[PDB]
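One structure below.
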Amino acid sequence: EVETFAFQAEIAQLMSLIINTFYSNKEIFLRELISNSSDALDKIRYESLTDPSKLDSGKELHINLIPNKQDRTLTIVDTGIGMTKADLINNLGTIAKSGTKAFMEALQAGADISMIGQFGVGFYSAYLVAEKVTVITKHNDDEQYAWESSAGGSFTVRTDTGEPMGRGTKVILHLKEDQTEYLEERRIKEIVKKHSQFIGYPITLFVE
Ligand SMILES: Oc1ccc(-c2ccnn2-c2ccccc2Cl)c(O)c1
């Protein structure tokens, strides 16, 4: 059972903008994804302070970067708050309809694509390098779900019948053929050092 949904008009627009705008500084995608993983880890950390039973799905709060040259994928895994089916469907737990306006308005007002995060829509920068994005997620108050989109104005949601995660978000980037640099160890290492050098959680770059 696969559910297909239309993106909200503004989000669909933002996506085609990211896919069609000639913008060479694509590496900003990683900082945006790691920053979201950090935000998700801050949410579970804060919830765990009041009630410690929130960590009964995993105590480790971390970020893993998993390149795979065989499948042409870069996976960003976090052990953060995760998303419920409703969070996942609701513009991916954000005010993305509202935030898209502010960003598209700013792009006309001098600003460039690298400022996407400042409008809370940094996730869509994944489409600067990915031809398809799969988001596997698990929240404490729901089951495991897989969200997927190759853009084109729609996304799908299904329950994931794959490997249980415990809690957190797995962002699988199915990279475009000309974007395989983001699978190279030295290239990832350089991006993390340049943009994510002060994240408050361990970032592990897996080797092949
Ligand atoms: O790449 C991602 C994308 C999304 C999430 C995520 C899980 C729970 N909330 N969110 C979320 C959603 C939209 C904006 C910011 C955040 Cl933190 C993540 O942890 C990594």
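Residues displayed in chain A correspond, in order, to Swiss-Prot positions 16-223.
When the header is checked for method, it gives X-ray crystallography, 2.5 Å.
Just so it is clear, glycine is given a Cβ too, placed from its N, Cα and C backbone atoms.
Taken from Swiss-Prot as is:
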- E47 to A: Strong ATP-binding. Strong interaction with HSF1, HIF1A, ERBB2, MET, KEAP1 and RHOBTB2. No effect on interaction with TSC1 (MUTAGEN)
- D93 to A: Impaired ATP-binding. Strong interaction with HIF1A, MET, KEAP1 and RHOBTB2. Loss of interaction with HSF1 and ERBB2. Los of interaction with TSC1 (MUTAGEN)
- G97 to D: Abolishes ATPase activity (MUTAGEN)
Separation of alpha carbons, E47 (mutagenesis position) and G97 (mutagenesis position) (Å): 17
Rounded inter-Cα distance in Å - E47 (mutagenesis position), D93 (mutagenesis position): 13
Cβ neighbour count (within 10 Å, all chains shown) around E47 (mutagenesis position): 22
Other C-beta atoms that fall within 10 angstroms of the C-beta of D93 (mutagenesis position): 27
C-beta crowding around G97 (mutagenesis position), within 10 angstroms: 28
